[PDB]
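Participant: Structure provided below as structure tokens; questions to follow.
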Amino acid sequence: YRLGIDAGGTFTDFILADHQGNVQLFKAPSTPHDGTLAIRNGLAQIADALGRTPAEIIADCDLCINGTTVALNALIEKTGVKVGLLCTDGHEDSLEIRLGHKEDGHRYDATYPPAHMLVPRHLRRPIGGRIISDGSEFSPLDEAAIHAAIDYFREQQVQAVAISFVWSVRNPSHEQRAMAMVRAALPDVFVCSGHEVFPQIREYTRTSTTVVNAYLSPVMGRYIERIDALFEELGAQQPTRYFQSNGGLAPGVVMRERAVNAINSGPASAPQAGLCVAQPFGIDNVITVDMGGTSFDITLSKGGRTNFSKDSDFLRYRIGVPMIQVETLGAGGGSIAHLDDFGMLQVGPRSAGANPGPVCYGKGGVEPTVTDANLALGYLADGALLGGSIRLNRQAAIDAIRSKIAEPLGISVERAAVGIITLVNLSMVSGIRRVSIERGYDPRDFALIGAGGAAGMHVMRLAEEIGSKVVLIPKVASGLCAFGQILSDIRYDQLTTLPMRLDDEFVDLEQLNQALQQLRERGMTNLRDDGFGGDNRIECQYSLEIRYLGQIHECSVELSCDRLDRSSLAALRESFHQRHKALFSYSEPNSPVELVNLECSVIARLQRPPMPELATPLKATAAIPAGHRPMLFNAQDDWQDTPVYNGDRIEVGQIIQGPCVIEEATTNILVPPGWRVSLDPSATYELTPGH
Amino acid sequence: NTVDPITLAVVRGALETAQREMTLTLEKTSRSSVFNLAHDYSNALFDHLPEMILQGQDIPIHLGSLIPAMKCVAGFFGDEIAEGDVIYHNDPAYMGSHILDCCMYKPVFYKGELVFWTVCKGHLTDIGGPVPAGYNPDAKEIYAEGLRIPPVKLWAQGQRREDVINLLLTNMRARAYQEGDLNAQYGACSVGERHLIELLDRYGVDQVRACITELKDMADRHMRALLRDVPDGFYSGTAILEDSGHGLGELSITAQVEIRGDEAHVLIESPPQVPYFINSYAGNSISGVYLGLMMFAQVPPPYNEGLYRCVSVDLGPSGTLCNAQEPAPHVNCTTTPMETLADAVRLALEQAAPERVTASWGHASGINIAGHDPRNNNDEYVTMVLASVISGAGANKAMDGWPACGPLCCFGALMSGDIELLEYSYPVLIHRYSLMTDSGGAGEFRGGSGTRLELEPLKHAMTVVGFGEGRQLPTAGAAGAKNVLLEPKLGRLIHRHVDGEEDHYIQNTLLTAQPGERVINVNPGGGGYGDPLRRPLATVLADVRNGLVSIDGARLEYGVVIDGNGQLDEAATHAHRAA
Ligand SMILES: [Zn+2]
């Protein structure tokens, strides 16, 4: 009864399941320029499982969940909507200011050419009105400028209008009159507004979000027209659903269309998937590390609110809309063994990929790769990673590691082979830190969950440096990006702002409670028009974001009971204090005065999904130790004959022997010495230091 | 030679991790992001003996100011420090920033040996001058500027030296801000110590310090290898400053660079020191010259002392603008003298390297330090860093120059305050923070345009600038940049609710503003590159229509004349291009 679409840009992941809970996986790579290939070229193959009509059988799916980030591609292709900007006089070009400088450190250069504009000052129309920090209209809305700018927008063939005014988050009448003027000019023109996209503080971020939403939203509009037509013409009973970066399925069939909450969502289900993999094991806080030869994607679920994020900056454009905070750092399996002309072995900056390939692939591969060092260590033998022409060459990797890394560095072939990999694993550790320490505390409490491709070659090593006790490997390699979107329920993030001091002054209980319950009503209306689960229990968890006086950046606070007063007000500050403490130092509290923003996310827990599960006859696991391979793990330095197991015939998990490699027809798992692993009925390998 | 390369990279990368950790501790708590001077800090790791092993140099105002910082701090306390102590100072004795930048020093002990120092700086709100800015134009008996702090312990073997911390708390207009920010400095220095101790535990001093000596050597050889590829000889640069000392004109910084293959020696030759806070001292001038070097070689990499092992500097005799001793008892400007100093040194280094000639930036020209009694019944004070954020990234062979760059004395890592961030935090109306027309460069590639900050007080506000170089702008570009007709900065006050127009040469007295009156200051933009008659025709047309260059501009700067017409008049285009 469920289909999931994960367009990953290399192949296309097609996830199909029914009451069996069987994770049935198809592939159908689509041209970067149109995605209708995935639907119509995948459904023909799902007819091939039972022998049922592909036009008929989509009707049996209660959910078609499509996660796609073509809006990200639109930001990339320099392709979009010619956007008009309605802005406040005197601050008309703040978008181009970008707060001074923020650019040295993430992408870098000598001659950084950042910030290709989305509004070119041809569409930077100021409006003379102005208000201030409390909602007082210092100067009224300049309707003349608006009318003239509308005529001008007609002149320049504008296609979408973004509006962002000063201080409208507490007095939005100016933006509202402007948006009314545009929509009431009766143009066939989609209009965005600051208070209706991201009504919070820091105007630059609000304006950037509004302009990007103006740039992309109607593209998603046309996409939903085409795809709703495809699925409703193919026989779907229910409204189609689309996977967001909030973890839920809003778009297309709701009262709110906004691409900014669809930008680079894709595999942001990764933590939702991690918990759907780990919960039968009783792991509360987990980190998924999904990777391929392309990059590394790291994320937590809970603890510090790594669950969500701050004002993110996508590629050069500042998008504020709440999203799950993940870290994508560098090139993974098919990355180059970079060795600069400065004496530094900085392996890992640039991906060789499959096109020149690793030296293993012979398609033009010169530089050694993580795949090349992996083979040099004896982790791959005949070829067990991807579904195509693999063409496994081996010694070229050993000699290339020698002459390109080992020979010039004054290190042996074996050392360079292990070291390339050491540095990659440490990069993964750093990525883990960006979300684990910077948002919380010691990862020792969490389980890693590897999945996909090259992750199995570095998770264990990475876990060994991270300190994870438990490593989880779904036996169905594509299971993570599948589960986390298929088990996606309805999720509405509703936010607002409320500058109010909690200390140095008596909190206005009625006002704080009013804002909180009004956000609750907003969530209630969101579900009212999306579809409220029938006598289905839903939850609103509150978040208040506060700071000490004079600081800029806040910290999040959880709120459990649905209304708040003094006997729980003081504890509120406690929630803050330790929180600030945990991020910065061991004793902060003197005046935790300022509160800034308020948020409630309503969750409608609607999923009733099937899951696969096993059963067991006996204790044998007799015929798995499939031969031996000369393998070097950095801890031996003698290349012991380390065993190789066939992961596809392993009987229900029996305790595994020490150091080994588990190869499946699909992927490859390392087990460094000291670890003990079994295959739990839930189609997950549990790896734990039982030795 | 017994340095394992894998473990070498591991050590350097672990250090990079700890540096980010500390920098973030300050970045989100220190208030030196949009309220204290923005990103006016750099945290750094120094050795058992006082040598810097890694600086994540994010802002270059702390480029050469830290190298001979540990010299006198660590050398005046020979043996008599212990685990748990911290030394604290800001004074320019033989080191140091402008005294509003103060910093904390913690040495790391390991089973009885001293292994390395952790240094945590940050720009503070006030230091205790008669002027709330700390930037005080009245430099009589130079002690007028503020509180100077020599090496004093503020922690000792794990405890607060409350006796003295309260001496330093007073003589400063902020109290709780100062207190919390020192708390954040201690926090950052503590995590900097914790990670590095974990490093010593995993490796042992015998490995960590071996790899560190190797990294110093790597920096040394890297800089020397670069120097091998520029011609030997004697080169010089000379650039001036005139809007100084009540606007009195003064002679230049003469930066002679003498390059013999692997090494370069730098002489400075500045005019005599002044009764103005723009005097410079040792660490200040050293950062200035190092910035002269870095502006054309490379911005990105990680930094340590090794880089400057082949760069010897000589500022000239004491008592001059570039090298003062006690005879000019104070300095708040690592901005005024240093800009001209850096220009001169870069001009020398580019005279040797025509390959990498770039155009000058705007210096930032533009401070406005403001605040007073708010609607909140307290003291609210800030530097309007916004007033001085953006000029333009000069202009290169292949760049128009970004008008989103910081200090303009400097690489550009500075970050402006956002409007709403400021109107809640401050009792003002930020009336305009817009971008200028015909304020940038003129060349085949023009510079970026700067800011127009127009500010209006809501109840009461004071305005402090004092900063120099706003009319005679030696921002001239790459030998062919024209600058035919351009606007510089004016410190302008419209007062009495009538069209006041008290135009101040940027060295402003302490001004004040009444509700409705407006203070305006603008940021002069960067230079130009080459001849502007060669700037692409469609590009010049777009630039004029973009609303950054006027037609009146275009006709005379670029030889691309527009009319109350559609495109450009085929013949009017070329008629004006005789020269
Ligand atoms: Zn400073």
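Numbering, chain B: per Swiss-Prot, residues 2-580 in sequence.
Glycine is no exception: its Cβ is also placed from the backbone N, Cα and C atoms.
Checked Swiss-Prot, it gives:
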MUTAGEN   B:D41 to A  Loss of activity. Shows significantly reduced thermal stability
BINDING   B:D41, B:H99, B:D102, B:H124  Zn(2+) binding site
MUTAGEN   B:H99 to A  Loss of activity. Shows significantly reduced thermal stability
MUTAGEN   B:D102 to A  Loss of activity. Shows significantly reduced thermal stability
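Surface or core, plus neighbours and distances: that's what I need for these features.
Facilitator: The DSSP secondary structure for B:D41 (mutagenesis position) is coil. Neighbour list (B:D41 (mutagenesis position), Cβ cut-off 8 Å, at least 6 residues apart, same chain): B:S33, B:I60, B:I62, B:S98, B:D102, B:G123, B:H124.
Around B:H99 (mutagenesis position), the C-beta neighbours below 8 angstroms that are at least 6 residues distant in the chain are B:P93, B:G135, B:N285, B:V332, B:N333, B:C334, B:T335, B:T336. The DSSP secondary structure for B:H99 (mutagenesis position) is coil.
Every protein chain shown contributes to the tally, and the Cβ of B:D102 (mutagenesis position) ends up with 24 other Cβ atoms within 10 Å.
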Participant: With a radius of 8 angstroms around the mean position of the C-beta atoms of B:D41, B:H99, B:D102, B:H124, what other residues of the same chain does the Zn(2+) site pick up?
Facilitator: B:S33, B:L38, B:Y42, B:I62, B:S98, B:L101, B:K122, B:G123, B:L125, B:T335
Participant: Around the C-beta of B:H124 (Zn(2+) binding site), how many further C-beta atoms are within 10 angstroms, looking at every protein chain?
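Facilitator: Looking across every protein chain shown, the total is 25.
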